[PDB]
Protein chains: 2
Amino acid sequence: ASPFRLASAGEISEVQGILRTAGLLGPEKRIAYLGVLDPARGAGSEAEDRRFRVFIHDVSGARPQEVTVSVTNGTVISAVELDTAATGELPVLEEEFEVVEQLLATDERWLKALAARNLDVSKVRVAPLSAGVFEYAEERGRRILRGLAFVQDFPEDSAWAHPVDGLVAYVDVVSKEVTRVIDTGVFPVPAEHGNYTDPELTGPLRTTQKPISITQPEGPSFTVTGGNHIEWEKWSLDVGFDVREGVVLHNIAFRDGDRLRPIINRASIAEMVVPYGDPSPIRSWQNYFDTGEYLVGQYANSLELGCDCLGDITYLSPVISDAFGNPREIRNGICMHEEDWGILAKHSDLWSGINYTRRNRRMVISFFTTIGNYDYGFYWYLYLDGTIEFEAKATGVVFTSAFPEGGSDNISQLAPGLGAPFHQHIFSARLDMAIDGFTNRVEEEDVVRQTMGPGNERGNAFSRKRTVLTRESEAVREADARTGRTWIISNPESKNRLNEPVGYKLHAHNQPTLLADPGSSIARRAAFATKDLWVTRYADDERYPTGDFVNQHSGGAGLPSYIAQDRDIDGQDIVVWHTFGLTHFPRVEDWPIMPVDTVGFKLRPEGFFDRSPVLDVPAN
Amino acid sequence: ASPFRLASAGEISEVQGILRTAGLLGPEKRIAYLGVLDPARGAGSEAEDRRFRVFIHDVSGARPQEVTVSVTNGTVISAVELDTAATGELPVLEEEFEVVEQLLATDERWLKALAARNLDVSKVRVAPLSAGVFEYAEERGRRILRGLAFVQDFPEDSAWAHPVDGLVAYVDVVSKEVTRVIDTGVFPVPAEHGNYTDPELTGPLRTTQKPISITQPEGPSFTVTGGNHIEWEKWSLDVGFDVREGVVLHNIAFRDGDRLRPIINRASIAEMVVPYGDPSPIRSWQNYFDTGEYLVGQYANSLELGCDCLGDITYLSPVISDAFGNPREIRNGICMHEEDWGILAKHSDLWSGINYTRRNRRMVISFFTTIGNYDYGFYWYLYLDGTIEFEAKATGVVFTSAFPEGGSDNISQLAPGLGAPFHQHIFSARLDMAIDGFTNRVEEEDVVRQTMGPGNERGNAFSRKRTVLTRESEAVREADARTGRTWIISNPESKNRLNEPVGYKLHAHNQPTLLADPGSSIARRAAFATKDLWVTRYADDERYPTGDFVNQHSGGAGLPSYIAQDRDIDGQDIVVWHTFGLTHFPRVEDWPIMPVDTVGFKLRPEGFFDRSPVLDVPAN
Ligand SMILES: [Cu+2]
Ligand SMILES: [Cu+2]
Ligand code: NA
Ligand code: NA
Ligand code: NA
Ligand code: NA
């Protein structure tokens, strides 16, 4: 009966039937996005109304539609025709992944470029790459994908080892036409294979690893009710899943004695972009919004027990829609388990003689997705002491190129003749805050150094300063690692026992933000990525930092347009948007399959509790 | 037979006998430090010579001595009398911990200050605090401790809850005299107790935590030979222990095929300081060099199975000397175990159809020490993929004060009337590098942003720049998080298969460094803490960033004097010194016992290997 329950197969089937009965889902239509809408503010009526939002693509070239359906009442609430030249194209369809290669295989320009390189067309894979917005006027309002080619020597061969540099093609996937084929010159196709399961490359497998057995003989300490409601060590939350964002956390709260205290209303990774820093015209257009353009939830992996998730695992199997509105289950797509996390608190006292040790643990909610060459793990952690942490784990195969004769300032060499262009992976966490309720504010906290002098005669004093962000126009902030800058989200109307406002402190990793020139296309389309922290006033329709339709959108949508409203955020219903990313200069050790690298952020209580919240943890 | 073996009880007994026979260890002498010296460069003679370095204190006021003994040959190698007004006092003795309180209890000034506050002297604990060097000319050349008072309501009471503010005393612990008693005014003694095992404060203990069982049914994957030589998943190293530094790692190397490749010759935490930022004259002198003044190894805890270390644990029990030269074993003082560490590498390929997942794990070497109110865990981690990481875990009880009427800019309030002064915990890691041998150099790597224009027409390009540090005078470096600054240690004479020098990249956390005014006493005594990275040319006697005798040393010793030699470090035997720290603004949640907070650094391979070094890891 919870409004935050996962979508069920029956709900998706009903959406299909409603759209069919309304005349919106004929044979030429494809569902590009389908997801459940969150309850509006003030759902204290408890009148169940499950609403779904659908993006409908038309393969015959008619305008696509955005539709909102009530599955409870069996009605279409609104349907609007989209002008994609204005507001953006729809996300990439899975069925379009193979279209780029198929169309190019019969194009005489493509075939002539392959013949010059003595490449058999049957062996050439073409990646279906989002196009962005650049100088090609004919692409405005057309659904375009670009293609880069990789050779597969045999069906199980890793094509990433064999990039075909100097060659790129653009395709209109609706009219089924190749618009441009660009050949800037012949580069040798790197010949070494990258087959990480080939014994010739791995050598004999290690025999030295002894098993690590992790079991819970009495079962786990958390409970799951209503399909997706979790209770664990005073935490309470709902685990949602959306085909665009992936795992979404709702209603994160902490049971402090008798009171269930809210902390975060909704937490998600609302966008992620991979900009490339190679100025070659073959690749200088590459910026993949893995979330906004491709939808990371739909490519979530089925996670295997003992391999992907180790220990006493509870799985969720979310249901999504296929392109025709049929339900599709992602079996074992979400892993949930608790983990030991070392020492929580420890002291041996020289005067009382008491020796005290307690252990920590964390609840893990995770999924893993695969977008072409990239594989990303998304991990949310809840700790006994009130800390919330997010971690992204980046792995997969690096996107490759040729390595030019005489080297490169923008590409790493991985193997003879094989390069990997510099790039970033930049995430946006959208944190709809609810610190003890919805009346919240954000303060920026810097360390303050003090000069030796009167009142500081020994030159040892240091302090801190807090600046309240009062309006959206002043709430676009940069990191400053040297001054220890953090941000505090507090509730000015809820005080702890010392009469101080309760709060949580956001600790960033202070990694570089978007490196591209501020006048570039990507700086305008991924404006969120140029600053570490944004604060907006909550609004139902302000969901993504890049806007609703990211694919081939010209720029400025999302956060820069939201904050122009200059709304009051001092003790209001607010949303924190945190940018954080990895800057990847590929190393030889990343090849032929990359070991995990990580980035994230965490939030820690800051006078939220009246004392340590883990005094009642028993001594193991 | 290894020269890097742990000291044994018999070796310490022999040092005692050698010193006794030489006339250096009569009844008035105390051993303040005793440790084994590392083999000199060029120990390829394999002529065993175990040498020990001893600091000898004299309780009758005679000059202390530094002595070097050969335990193999039964001889004194050198003995020098120390002028402590010039070169510094010896470290604090454990037997001096109780002397400050005992001396003050019969001083009429102290007793009058306690009587004004209606405090029973039998209930007043006095902390034995290092003195530093300030304006008191009478302290030059005298062995001084300072005392701050805390009330214990009963023997098992936590005295930290009841600081006696406004009062400080200075004591000469050799002549047994109170030099000064300073009373700046009466502050209420905070009355709330801080007894974290009292059921009245904890409430009922949780019954919701189910056990997590971690076992290795075939035993661990590492082997221990010769007492302290570890081999694990291609890593090879020796685990040392020193009473000042604690756990020391020697001869860290990696078996790459047929070749044992060195990476780090010696790794240690060579100093750690806790400067306080409260300008009150009661506390403005407080800077505790927990390593250099107190010796963190001698207060290492005995670690309890299932509580401090969980899983299949192998213990080392290091032996140290007491003040009379008798061996004392720290039972179960070092924990060693391997841990699962999530996903190592993962990819599901859209064209080959291959799905691949491998798990990571890490080897953990850890100890925990207690210095008064503080408890610190020191963790070294080795990962399958070649990563080396250090982590400090800070816990214990915060050092307290009164919280003044009308608040404070330099103190946090924790409970009614109870404050916690701002402070930092700053560590120095000394990394004697040996990347593929001893010919190493350090490069500083910054991200380079590029302007949109010719050759970068779309404004997307970004690059990197590396600057070689060629001499010691240019090798004092600051962090720059915004430009992604890292440091690479490479071997210019050892190239990977792409003809690039092999290297390792140091990733810092980029936390603030020392905040005190640069003209302060602590900035001169802890000069290492003002900069993130130092590189020196190796020298046998340059062991600590603060010098050999830190206690009451006037300043400038250690790193600033070493780098003045301006030695060649471009392809030489070099040592990297990395400063990293926590800046602690105490929160209510830190009281009455603090949950762990962490800081550290890591080193990752950077073209050290010819490809990923974990291709031979089996599929679980
Ligand atoms: Cu990458
Ligand atoms: Cu602290
Ligand atoms: Na537009
Ligand atoms: Na909010
Ligand atoms: Na001096
Ligand atoms: Na060295």
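To match Swiss-Prot, the residue numbers of chain A are left as they are there, and the shown ones run 9-628.
How was it done? The header gives X-ray crystallography, 1.6 Å.
Placed from the backbone N, Cα and C atoms, the Cβ positions cover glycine too.
The substrate binding site annotation in Swiss-Prot covers A:296-307, A:379-384 and is backed by similarity to another entry. In the three-state DSSP scheme, A:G305 (substrate binding site) is classed as helix.
Annotated active site, proton acceptor per Swiss-Prot: A:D298, in sequence order. Cβ environment of A:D298 (active site, proton acceptor): A:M280, A:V281, A:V282, A:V304, A:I379, A:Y382, A:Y384 lie under 8 Å away, each six or more residues apart in the same chain.
Within 10 Å of the C-beta of A:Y382 (mutagenesis position) there are 23 other C-beta atoms, taking all protein chains into account. Swiss-Prot gives this note for the published mutagenesis A:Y382 to F: Loss of activity.
The active site, schiff-base intermediate with substrate feature in Swiss-Prot is assigned to A:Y382; the stated evidence is similarity to another entry.
There are 21 other Cβ atoms within 10 Å of the Cβ belonging to A:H433 (Cu cation binding site). Per Swiss-Prot, the feature Cu cation binding site maps to A:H431, A:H433, A:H592; the stated evidence is experimental evidence.
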Residue pair A:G305 (substrate binding site), A:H433 (Cu cation binding site) - Cα distance, angstrom, rounded: 17
Lowest local Cβ density among A:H431, A:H592, which the record lists as binding-site residues, within 10 Å: A:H592
Least buried by Cβ count (within 10 Å) of the binding-site residues A:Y296, A:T299, A:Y302, A:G305, A:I379: A:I379
Remaining residues near the recorded Cu cation site, that is with C-beta within 8 Å of the centroid of the site residues A:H431, A:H433, A:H592: A:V282, A:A402, A:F430, A:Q432, A:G589, A:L590, A:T591
Neighbourhood of ligand 1 - binding-site residues from A:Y296, A:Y302, A:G305, A:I379, A:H592 with Cβ under 6 Å: A:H592
Rounded to the nearest Å - Cα separation of A:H433 (Cu cation binding site) and A:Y302 (substrate binding site): 15
Inter-residue C-alpha distance, A:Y302 (substrate binding site) and A:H592 (Cu cation binding site) (nearest angstrom): 21
Entries of A:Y302, A:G305, A:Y382, A:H433 (recorded positions) sitting next to ligand 6, with Cβ under 6 Å as the cut-off: none
A:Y296 (substrate binding site) to A:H592 (Cu cation binding site) - Cα separation in whole Å: 15
Distance [Cα-Cα, Å, rounded] between A:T299 (substrate binding site) and A:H431 (Cu cation binding site): 17
A:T299 (substrate binding site): secondary structure state under DSSP, collapsed to three categories: helix
